[PDB]
Amino acid sequence: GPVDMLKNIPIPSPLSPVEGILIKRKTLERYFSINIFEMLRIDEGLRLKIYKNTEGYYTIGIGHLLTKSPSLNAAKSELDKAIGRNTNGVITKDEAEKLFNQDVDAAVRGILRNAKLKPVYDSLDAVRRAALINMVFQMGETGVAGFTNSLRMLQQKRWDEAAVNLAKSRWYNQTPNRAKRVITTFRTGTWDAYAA
Amino acid sequence: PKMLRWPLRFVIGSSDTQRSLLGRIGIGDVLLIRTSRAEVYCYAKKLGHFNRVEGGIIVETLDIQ
Amino acid sequence: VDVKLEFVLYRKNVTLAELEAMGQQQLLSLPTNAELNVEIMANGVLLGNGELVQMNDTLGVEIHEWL
């Protein structure tokens with residue numbers, strides 16, 4: 001939903017707001033604050049013309065796999081089904097953000113139907129929820145639910161233990177750069193791996 | 001005579017502010033929302049609750065008299 | 001002393017018809033964009049606006065415009 005797309009300002013606790021409500025701009029300049037659009041754009045890229053990913057299949061926008069079918073037609077038939085206008089394999093930026101908002105919404109409602117992921121998701125702050133959504137983007141709901149022991153350490157706020165354990169994974173071995181960014185996000189609960 | 005149109009405000013929250021804050025508040029500042037609400041207002045009259053759904057807002061009550 | 005600041009997601013001028021149609025759960029459409037322009041109001045007067053942001057233990061509005 002709309003609340004999942006919000007910019008997150010990862011100020012630690014406690015906040016010292018002026019008279020309980022006002023945080024000054026000068027205090028906020030110290031913090032690097034983004035939304036999950038900006039995060040998955042960094043990990044997956046933003047492309048407005050159909051391309052083939054590393055995998056390598058037909059994809060579009062921010063990590064949106066169209067087909068595993070090698071036919072550009074039908075890759076175009078599902079892109080077109082997705083936007084609702086006849087794109088000749090070419091979308092706008094708005095359509096990309098629309099397609100992204102739909103893909104995140106599907107990811108979160110997937111997490112919430114999963115008996116393993118929901119309790120962990122429910123326990124996390126919004127920045128670490130983004131990290132969990134990131135992993136669901138990369139490898140699917142079922143694939144993320146396979147991180148049994150890390151998920152349990154995340155739930156118990158054993159951040160350093162979870163980060164050590166996530167580093168022992170295939171995920172980390174295969175896509176180290178992105179894995180390290182996501183693990184940094186779990187360890188610290190900030191967007192700092194995304195400052196570049 | 002009668003009133004034709006009614007200005008509705010869909011309020012998602014409020015914060016009691018010490019008037020001394022204005023005007024220290026400026027661009028780039030953050031204002032915390034201390035009390036989360038989801039109410040339909042027409043002037044000072046609370047009409048009912050709404051809910052933020054997929055494509056917009058669904059209003060529940062609207063008690064108008 | 002205290003003033004009550006309201007955080008207003010949306011405003012609409014409505015007829016009695018629109019009002020009763022709304023009274024029975026008819027979808028009022030918002031751009032998904034809507035939380036990027038939350039309005040800050042005090043005593044029926046608009047004071048400024050900004051973007052809804054997520055903080056760790058609460059929501060807030062980052063001010064884009066003020067008075």
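These residue numbers are counts, starting from 1, taken along the chain as shown.
How was it done? The header gives X-ray crystallography, 2.0 Å.
Yeah, the Cβs are placed from backbone N, Cα and C, and that goes for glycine too.
Looking at Swiss-Prot, the entry for mutagenesis of A:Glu44 to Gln (Swiss-Prot position 11) says: Complete loss of activity. Under DSSP, A:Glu44 (mutagenesis position) is assigned to a helix (H, G or I) in the three-state scheme.
Around the Cβ of A:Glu44 (mutagenesis position), 19 further Cβ atoms fall within 10 Å across all displayed protein chains. Residues annotated as active site, proton donor/acceptor in Swiss-Prot, with experimental evidence given as evidence: A:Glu44.
As a published mutagenesis entry, A:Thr59 to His (Swiss-Prot position 26) appears in Swiss-Prot alongside the note: Facilitates transglycosylation more effectively than hydrolysis; covalently bound substrate. For A:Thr59 (mutagenesis position), the count of additional Cβ atoms within 10 Å of its Cβ stands at 22 [all protein chains shown].
Quoted from Swiss-Prot, the note on mutagenesis experiment A:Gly63 to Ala (Swiss-Prot position 30) is: Almost complete loss of enzymatic activity. Every protein chain shown contributes to the tally, and the Cβ of A:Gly63 (mutagenesis position) ends up with 20 other Cβ atoms within 10 Å.
Per Swiss-Prot, substrate binding site is recorded for A:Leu65, A:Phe137, A:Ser150, A:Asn165. Annotation for A:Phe137 (substrate binding site): same-chain Cβ neighbours under 8 Å, separated by at least 6 residues, are A:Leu40, A:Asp43, A:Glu44, A:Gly63, A:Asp103, A:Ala107.
According to DSSP, A:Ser150 (mutagenesis position) is assigned to a helical segment. Swiss-Prot documents A:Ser150 to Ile (Swiss-Prot position 117) as a published mutagenesis change and attaches the note 500-fold decrease in enzymatic activity.
For the mutagenesis result A:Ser150 to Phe (Swiss-Prot position 117), the note given in Swiss-Prot is 10-fold decrease in enzymatic activity.
For A:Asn165 (mutagenesis position), the same-chain residues lying six or more positions away in sequence with a CB closer than 8 A to its CB are A:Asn149, A:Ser150, A:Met153. For the mutagenesis experiment A:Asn165 to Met or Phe (Swiss-Prot position 132), the note given by Swiss-Prot reads: 2-fold decrease in enzymatic activity.
The C-beta environment of A:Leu65 (substrate binding site), restricted to residues of the same chain at least 6 apart in sequence and closer than 8 Å, consists of A:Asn53, A:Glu55, A:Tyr57, A:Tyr58, A:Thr59.
Secondary structure at A:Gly63 (mutagenesis position), taken from DSSP and collapsed to helix, strand or coil, is coil.
In the three-state DSSP classification, A:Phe137 (substrate binding site) falls within a helix. A sphere of 10 angstroms centred on the C-beta of A:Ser150 (mutagenesis position) encloses 24 other C-beta atoms. A:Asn165 (mutagenesis position) falls within a helical segment according to DSSP.
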